[PDB]
2 protein chains.
Amino acid sequence: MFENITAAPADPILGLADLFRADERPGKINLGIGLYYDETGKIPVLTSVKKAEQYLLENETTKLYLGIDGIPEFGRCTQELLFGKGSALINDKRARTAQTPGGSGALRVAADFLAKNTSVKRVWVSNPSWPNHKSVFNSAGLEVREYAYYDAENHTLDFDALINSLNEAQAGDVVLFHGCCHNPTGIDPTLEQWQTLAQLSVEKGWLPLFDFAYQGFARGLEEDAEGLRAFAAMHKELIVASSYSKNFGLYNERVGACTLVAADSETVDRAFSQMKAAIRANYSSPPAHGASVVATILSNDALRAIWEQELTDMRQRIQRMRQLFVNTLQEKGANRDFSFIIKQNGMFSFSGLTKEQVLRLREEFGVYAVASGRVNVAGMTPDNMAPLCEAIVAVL
Amino acid sequence: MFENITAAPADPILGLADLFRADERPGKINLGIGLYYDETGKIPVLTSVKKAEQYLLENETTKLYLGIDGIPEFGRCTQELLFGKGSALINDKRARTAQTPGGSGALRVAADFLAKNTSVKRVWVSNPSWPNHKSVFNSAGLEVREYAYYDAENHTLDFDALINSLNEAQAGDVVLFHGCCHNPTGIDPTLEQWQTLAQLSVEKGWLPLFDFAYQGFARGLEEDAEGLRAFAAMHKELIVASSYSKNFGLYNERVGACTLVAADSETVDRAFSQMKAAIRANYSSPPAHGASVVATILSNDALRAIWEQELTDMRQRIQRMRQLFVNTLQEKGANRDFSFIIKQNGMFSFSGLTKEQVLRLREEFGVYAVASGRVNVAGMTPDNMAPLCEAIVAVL
Ligand SMILES: *Cc1c(COP(=O)(O)O)cnc(C)c1O
Ligand SMILES: *Cc1c(COP(=O)(O)O)cnc(C)c1O
Ligand SMILES: O=C(O)CCc1ccccc1
Ligand SMILES: O=C(O)CCc1ccccc1
């Protein structure tokens, strides 16, 4: 039965991890996958989390199945984070949230729900986009088309080219937007540009789907939610696929949420019941650990305070590494001007390196980046910065 | 977009929990969902688990994403429990295992992989069956057909009808078997019947898929694996979806696995690359907590000792409630003879109650069972036995 199966290619990002874990080279540097590293070169568990965990160990009395949609309080917390202190979506009970295995799982859940209960046939994604967007969508039988976004010659968001691209998208089509910290470009719309896209998508008849995995890494919690919040004032319906993997450093526990919004309560209720059905046919109910962590923290004043501080610390360390990256490239004798990099946000930097440069940086110097030229700034340190910068320079 | 969505009917099993939750009549009894309860009527966290968790709290230094297939240890251990200590399957490197979110998740992963990579078009499940098998397979776009199994009148496995019904299975069809503790009948084939079924399947050209979620609740860890092991000696290819929800009381941490077997290392290798691709398009990588707990316990001699004993205690307590249940029915007024109940394995009893009978027990007396008349023996206690036996009696 399997005699004929054909070997699949590997995950361009996660597969890189195996490549990495196999060199026996001494000074290998991982600028691959989007993990937050500290000054000392490690991927720590946050303190607020360890604290939360201790609380769980002592107070949990059962491992009882959660309801298909997970922990209710986790749902509440997600919504305020998402929409605001006393938003009307919340007040009007227009939103329903299901806890899922990561934002990756929320993506799959939204896709299955769409493909089965609606007339959606296509999903529009940005070019360039996060590689897994295509796999998830195609999997549900949906078609993936791309819209113009990044201005390569000028390292900017090419608005009208974006806008002209989307003019080809039909009413009833799905349009996928990254909430903040566009992966992999780092370039986000202005609040103004967001307001425009919101007005337009209402006129054009598009269903918006937000992939929000980076809340708090751009400018802050509440401010990173502006675009989304702007869409939300205009729209009757929308979907949010959010992740707590990065802002809580809880990568392997898979904590995320799928938030569904409709014009009103009665409608969201009916719609949500079909979402739950798509869950039931998938993993049944979500993993408790990571999400209980998150609700515990969000729910406790003290813990919350410590957590926000850790988040702000993470963001600042990255802002610093970015300034230090360009300076040293400079001082190390690079050909190009790399200052645009200072203008990107989030963990990465869409560096402008070619496929073969990235390939070379790796065979030859043990530095690991994604083929697209995406480099993990959060994996940079004062101690690895020089060697790193030399490698790049050597390849340009 | 969501205007015309029809509300979906709730999960027959998990939906009962909700109702259960909203019932406020004082002495309600839950014999619905398959959770293990104790003498005092609690769903406790195992002692071996609490220990392993303390261990993790103190020794974990990172939440780094696991690989698509999970923790290697977890895989290795799973295959031993499965195929036994020094099996050829393991020695010949013919099996690959992926850690998944529960056995539910393993069922979905198998489905997507088969649907996308072979000519499989139909899955055969038993009558009666576990409600979720249908949902998962259909979602992957596979046809679900039923095979005869239980003899209502004599409360036993009807081998003939079993065999006669499968005659229509075509070569290349998938046949799904429950490893031990048939849910919901509680009737399992004998070793010799297993030996027979394994001969056919090879002759007839079927791909077997084992749903193995109750290892250790019938007779013991190794005894419970006999049927599967008998199949494994004949077959070249096999699929196993197992779970640790029940044998570890880890219901909400979603711990399970999907094991793929091929005639050879190279073949299983290529085949599993496609399984990984199906995961990638789903939830990406699995939740660490629960599975780390399992690997911890299985890889430590003393924790493993405490664990095996806890499992033996659970099994024993159930067998005790089983006899007490029949005894009390009889001694309380029953018309029927419920003695056949003693011959079933696992947590439940296919009591022979009517749909209207169960609706009534719920409505009138606050007792909760599953519509098919399946009752959770593991939810029974010396203190609730009386009132429950009376409820039943009153509806006969
Ligand atoms: C990380 C991230 C996700 C979600 O990842 P999970 O670990 O599955 O939560 C989704 N989209 C983008 C662009 C991401 O970077
Ligand atoms: C419990 C069970 C499963 C798996 O349940 P999970 O909690 O998802 O691991 C699968 N099949 C049957 C018949 C079960 O009883
Ligand atoms: O590096 C990233 O882009 C974020 C981490 C990630 C990678 C691949 C699948 C999901 C999450
Ligand atoms: O009670 C059962 O049959 C086991 C628990 C369960 C219930 C519903 C979906 C997945 C698992």
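According to its header, this structure was worked out by X-ray crystallography, 2.0 Å.
Just so it is clear, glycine is given a Cβ too, placed from its N, Cα and C backbone atoms.
Taken from Swiss-Prot, the feature L-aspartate binding site applies to B:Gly34, B:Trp130, B:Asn183, B:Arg374, supported by a large-scale study or a structure entry. Quoted from Swiss-Prot for the published mutagenesis B:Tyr65 to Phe or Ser: Slight changes in activity. What Swiss-Prot says about the mutagenesis result for B:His133 to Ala is this: Slight increase in maximum velocity of the overall transamination reaction between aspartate and 2-oxoglutarate. One mutagenesis experiment catalogued in Swiss-Prot, B:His133 to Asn, is accompanied by this note: Decreases to 60% in maximum rate of the overall reactions in both directions. In Swiss-Prot, a mutagenesis experiment is listed as B:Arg280 to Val, annotated with the note Reduces first-order rate constant over 25000-fold. Annotation of the mutagenesis experiment B:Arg374 to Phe or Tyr in Swiss-Prot: Second-order rate constants are reduced by >5 orders of magnitude. One mutagenesis experiment catalogued in Swiss-Prot, B:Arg374 to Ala, is accompanied by this note: Reduces first-order rate constant about 10000-fold.
Feature map: Swiss-Prot annotations on the structure.
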residue	record	Cβ contacts under 8 Å, 6 or more apart
B:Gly34	L-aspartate binding site	B:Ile13, B:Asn183, B:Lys246, B:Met347, B:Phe348, B:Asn376, B:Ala378
B:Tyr65	mutagenesis position	B:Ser284, B:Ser285
B:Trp130	L-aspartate binding site	B:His178, B:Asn183, B:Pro184, B:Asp211
B:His133	mutagenesis position	B:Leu107, B:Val123, B:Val125, B:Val144, B:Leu176, B:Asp211
B:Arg280	mutagenesis position	B:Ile68
B:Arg374	mutagenesis position	B:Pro184, B:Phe348, B:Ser349, B:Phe350, B:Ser351
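Those same-chain residues not listed among B:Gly34, B:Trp130, B:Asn183, B:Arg374 yet with C-beta within 8 angstroms of the centroid of the L-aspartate site C-beta atoms are B:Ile13, B:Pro184, B:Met347, B:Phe348, B:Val370. Following the DSSP three-state reduction, the secondary structure of B:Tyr65 (mutagenesis position) is coil. In the vicinity of ligand 4, defined as a Cβ distance under 6 Å, the following of the recorded positions B:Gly34, B:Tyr65, B:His133, B:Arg374 are placed: B:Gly34. Checking the recorded positions B:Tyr65, B:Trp130, B:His133, B:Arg280, B:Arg374 against chain A with a Cβ-Cβ cut-off of under 8 Å leaves B:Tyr65, B:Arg280. Its own atom aside, the Cβ of B:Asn183 (L-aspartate binding site) has 22 Cβ atoms within 10 angstroms in the protein chains shown. B:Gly34 (L-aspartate binding site) carries neither a helix nor a strand DSSP state and counts as coil. Here L-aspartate is bound by B:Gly34, B:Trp130, B:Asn183, B:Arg374 per the record. The longest Cα to Cα distance in that group is 12 Å. The DSSP secondary structure for B:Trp130 (L-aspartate binding site) is coil. Contact annotation for mutagenesis positions (B:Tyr65, B:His133, B:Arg280, B:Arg374) versus ligand 2: none, no CB falling under 6 Å from a ligand atom.
In the three-state DSSP scheme, B:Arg280 (mutagenesis position) is classed as helix.
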